[PDB]
Each structure stands twice: as C-alpha cells, then as structure tokens.
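First the structure, in the form of structure tokens, and then the observations on it.
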Number of protein chains: 2
Amino acid sequence: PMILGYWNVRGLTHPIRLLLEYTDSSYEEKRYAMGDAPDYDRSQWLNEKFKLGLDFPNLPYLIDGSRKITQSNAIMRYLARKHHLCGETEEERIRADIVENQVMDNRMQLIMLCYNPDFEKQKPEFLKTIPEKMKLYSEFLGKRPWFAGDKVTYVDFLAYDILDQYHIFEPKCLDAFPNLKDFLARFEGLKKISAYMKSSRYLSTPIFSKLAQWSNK
Amino acid sequence: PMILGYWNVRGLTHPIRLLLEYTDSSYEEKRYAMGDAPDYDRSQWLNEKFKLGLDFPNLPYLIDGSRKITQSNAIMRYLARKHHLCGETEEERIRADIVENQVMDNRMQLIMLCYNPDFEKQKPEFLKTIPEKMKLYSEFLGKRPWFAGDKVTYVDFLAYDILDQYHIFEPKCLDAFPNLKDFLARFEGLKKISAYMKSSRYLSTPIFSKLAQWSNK
Ligand SMILES: N[C@@H](CCC(=O)N[C@@H](CS[C@H]1c2ccccc2-c2ccccc2[C@@H]1O)C(=O)NCC(=O)O)C(=O)O
Ligand SMILES: N[C@@H](CCC(=O)N[C@@H](CS[C@H]1c2ccccc2-c2ccccc2[C@@H]1O)C(=O)NCC(=O)O)C(=O)O
C-alpha cells in the first residue's frame, strides 16, 4: 500500500489522513514517537531520515510505489490529482491556491504562539486577533457549501483542519459565524469522514509535540 | 495594466517581479514604504489594506483585471497557468510541487535568523547547515537544465531567488556545486531577465525591512 510517515500527533498531517480515508486509499502509516523533555529524543525518525530515498527528507512523507513525496501541500496535491479533487475551472483553482496558502499562514501563527515560552502572557493578545481571521474565512466561503465552490476539493480538508484547531483553542470563536459552524458539520457529515472519526486510526489530539505550551500531551 | 502591490524591498517578491518581466506582462507596481524606527510606520499600506476588495488582504497582492490575488505562491501559480509555465506531466508537477514548498521552508529559515535580535550569535551555526541545504538542491537538479525538467517553469523563478539569496548571505556556498552556479547563470542569461537586471526597475537589495539584522538597508 501507500505509506504515510509522520509524528504520532495531529500536527499538520490531519488533512492528509482525512484525504487518504475519504478516497478509500490503501495505505499504512508509520507514526514516529518523540520522547519527552528535556532532550525530546527524535531517534526513531532520525535513524531513517536519510534511508528512505526522499529527495528533501522530511515529515510527513508519502511513498506510493516508486513515487516518494515530501512537503504536506505536495502530498495533498498528488492525492487530489489522483482522485480528481482539484479545482476544475480557473475560478476554482484560484480560490484553492489562495486557501491552501492562507491556511498555512494561520497555521504558522498558531505554531508561533504555542511554541513560545511566553505563551500564557502572549495568549491574550492572540485571542484578540481571532475574530478577524474567522471573519475573513466566513466572508470568503459565503453561501457556498465548499471553499472552492460547488464540490468538495482537497482544500476543504485543509480548511476543516485549521478551523477545527482554532475552535479547540477558543471554543466560542465560531459562534458569530454560522456558515463556518455549518461547514464543520457538513465536512464531518461526509460518510467516509464520519466513519473514520469512530475508527481506531483517528487521532484528533494532541495537536503539537511535547515541546509546545498547549495541546502537547 | 496589472498592479503588483508590495513593500519597497526584495522580500519574498522577487520571483513575481521576475516572472512579470519574463512574460512581457503589462504591469505597474505600488511599492509601499515603511517608516523608520522607532515606530516603523506602516500607515501607507494600512490606510488601504481593507479597501482594495482583497479576500484575504496581504502583501504581495496582484490585481489583474477583475481578478485580485494574494499569497505569493498563489500569484506565481496564477501567472504560470496564464502563460503556460506549469509542469505538463505528472512527474514535472510533482517536482514543481515539492520545490515550491521547499523554497518557502528555506526562506522562512533565512527570515527567522535575520529577524532574531541574536543574529550575530546565531549566524555561525546557520552557516554550517548551508552545505547540506545546497547539496539537496544540487542532487535534485542533477544534469537537468531546469528544476521541473526540460522546460523553464514558474518554480525556476522561486529556486533562482532562494539560491541567489543564500549566495548573497554566503558568497562561497555554491562553489562545491557547479550545477547550481550554472543554473544561476542560465537563469540570468534568459534574454528578458538580462535586460531587467540592468533596468531602473530592478531591486535586488535590500531583502528585508529596517526591522531586520541583515540586508535591512
Ligand atoms: N513545509 C513542511 C514543514 C515540515 C515540518 O516542519 N516538518 C516537521 C514536522 S511538522 C511541524 C508541526 C507543524 C504544525 C503543528 C505541529 C508540528 C509538529 C508536531 C510534532 C513534531 C514536530 C512538529 C513540527 O513543528 C518535522 O519534524 N520535520 C522532520 C525533520 O525536520 O527532520 C511541510 O508542510 O510538510
Ligand atoms: N504567505 C504569505 C505571507 C505574506 C506576508 O507575510 N506579508 C508581509 C510582507 S512579506 C514578509 C517578508 C518575507 C520574506 C522576506 C522579507 C519580508 C518582509 C519584507 C518587508 C516587510 C515585511 C516583510 C514580511 O515579514 C506583510 O507585510 N503583509 C501585509 C500585512 O500583514 O498587513 C505570502 O507568501 O504572500
């Protein structure tokens, strides 16, 4: 089968796991464990990082026969193309391209805060900026059932993850935006998704590694 | 014409400015200036940030007729589709996907170092990791004239910019990798590119804002 490698956390891999499941892909995972503080041992991965034939070794990685991929968005795009989950028009492509990138920025902002030793004092300033982020997603989606338009695309997998993550962080953050709450429900309502969420493989939390100040255990 | 919005520095926008020239695009740029310390006034952008009708306001932005794009990578892909500078086979698409994302990683690394108050302390250690970074681009490229294959694609402009920036930071970094030096020369050799580099519109430095510890003026 295909092989997915990543840490034994949700991290930035959720969308891939979700996409593999929604597609009925035959895959096996390799979930690498990181030790606890203070050394945070990474040996399980480091022992093989340069032994898998990857061009730019990293986690996550996807091995599909002869094809070896790294960079989470590249993996998302490989599986999208294989299953026709890319935009079909120029308008759908542009919306997908922007959301892919926007998701990574809002993911980077969360990471920055959750790895900061000054987390508890930084937190208040971060919470103030949430409503603006959610507003932009809300206005972007509008009345469409999905981010790219009329049909589910690989970018709905990205968007679901980051909205979900922010919602775990600040549970009241979507109260003001009904179309976002509805989007989450719709996504989770997808049969393959609904199924997966009750499976032994589902890994919602922790989000971050042991080094983080939040969702780290 | 098209409008490219960004700060009056090279930043992360060199690939876009270079692709606009390579494609003989009809464009004008709005180069916003940031005030000096202590406040580093951003008002020139901030007064119009939410009045341009951008979905997710940011810099750079591209206005092309009725289309308004943000996210540098989304601007690059939009131009590539526009001008047929994408990969044409699955193989080339995967190569492009990986590079695009790899370049961003390598950029974020340089950025993180450059905006660290402790830059001088940190530099020496950073320099030791360059060779390994350069070696992966070297082996990836191999004997190919361009990163995705036989034809120039948008990812070449991305690759050019990050190898150029690493070379400014450490002038000896490419000596061990002739294929990378040859690539820089081949890229710079593209006719429209040569002409641009001698023009009044070229902006190779500074790379960063005044907030940075290197290439900040
Ligand atoms: N742009 C690339 C970035 C690839 C990348 O940086 N990989 C990290 C793992 S991903 C990151 C992360 C991002 C968000 C939330 C959590 C995590 C995380 C969780 C547990 C442990 C390490 C992490 C990390 O903080 C990794 O550990 N790499 C192997 C190595 O360096 O040898 C991508 O999109 O795919
Ligand atoms: N993922 C996105 C990110 C877009 C984004 O972060 N934009 C920054 C400018 S770009 C960044 C930069 C990155 C690399 C090198 C230099 C810079 C830089 C230079 C001058 C002044 C500000 C910067 C920055 O540190 C900005 O100022 N945004 C408008 C605002 O927030 O209101 C992209 O790829 O497009």
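Chain A is numbered as in Swiss-Prot; shown residues: 2-218, in order.
Method reported for this entry: X-ray crystallography, 1.8 Å.
From the backbone N, Cα and C atoms, a Cβ is placed for every residue, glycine too.
For A:2-88, the entry in Swiss-Prot reads domain 'GST N-terminal'. Quoting Swiss-Prot on the mutagenesis of A:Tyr7 to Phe or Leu: Reduces catalytic activity about 100-fold. Feature annotation from Swiss-Prot assigns glutathione binding site to A:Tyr7, A:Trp8, A:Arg43, A:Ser44, A:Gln45, A:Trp46, A:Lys50, A:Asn59, A:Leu60, A:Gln72, A:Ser73; the stated evidence is experimental evidence. Swiss-Prot documents A:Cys87 to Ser as a published mutagenesis change and attaches the note No change in activity. According to Swiss-Prot, the domain 'GST C-terminal' annotation covers A:90-208. Quoted from Swiss-Prot, the note on mutagenesis experiment A:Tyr116 to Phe is: Reduces enzyme activity about 100-fold. Annotation source Swiss-Prot lists substrate binding site at A:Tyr116, citing similarity to another entry.
The structure, with features from Swiss-Prot marked on it.
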residue  : record                   : Cβ within 10 Å
A:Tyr7   : mutagenesis position     : 24
A:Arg43  : glutathione binding site : 16
A:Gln45  : glutathione binding site : 15
A:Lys50  : glutathione binding site : 14
A:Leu60  : glutathione binding site : 19
A:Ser73  : glutathione binding site : 25
A:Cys87  : mutagenesis position     : 16
A:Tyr116 : mutagenesis position     : 15
Residue counts (helix, strand, coil, in that order) that DSSP gives for the domain 'GST N-terminal' (A:2-88) = 25 helix, 20 strand, 42 coil
Query = With respect to ligand 1, which members of the recorded positions A:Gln45, A:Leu60, A:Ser73, A:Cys87, A:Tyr116 satisfy a Cβ distance under 6 angstroms to one of its atoms?
reply = A:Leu60, A:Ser73
Ask   = Could you give the Cα-Cα distance between A:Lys50 (glutathione binding site) and A:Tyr7 (mutagenesis position), in whole Å?
value = 11
Ask   = Rounded to an integer, what is the Cα-Cα distance in Å between A:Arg43 (glutathione binding site) and A:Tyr7 (mutagenesis position)?
value = 12
Inquiry  = Checking your reading of the structure: which of the mutagenesis positions A:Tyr7, A:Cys87, A:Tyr116 lie inside a 10 Å Cα sphere centred on A:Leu60 (glutathione binding site)?
reply    = A:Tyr7
Request  = Please find which two of A:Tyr7, A:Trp8, A:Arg43, A:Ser44, A:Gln45, A:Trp46, A:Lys50, A:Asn59, A:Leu60, A:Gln72, A:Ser73 have the most distant C-alpha atoms, given that the record lists them as binding glutathione, and give only that distance in angstrom, rounded to a whole number.
outcome  = 22
Request  = According to DSSP, folded down to helix, strand and coil, what is A:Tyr116 (mutagenesis position)?
outcome  = coil
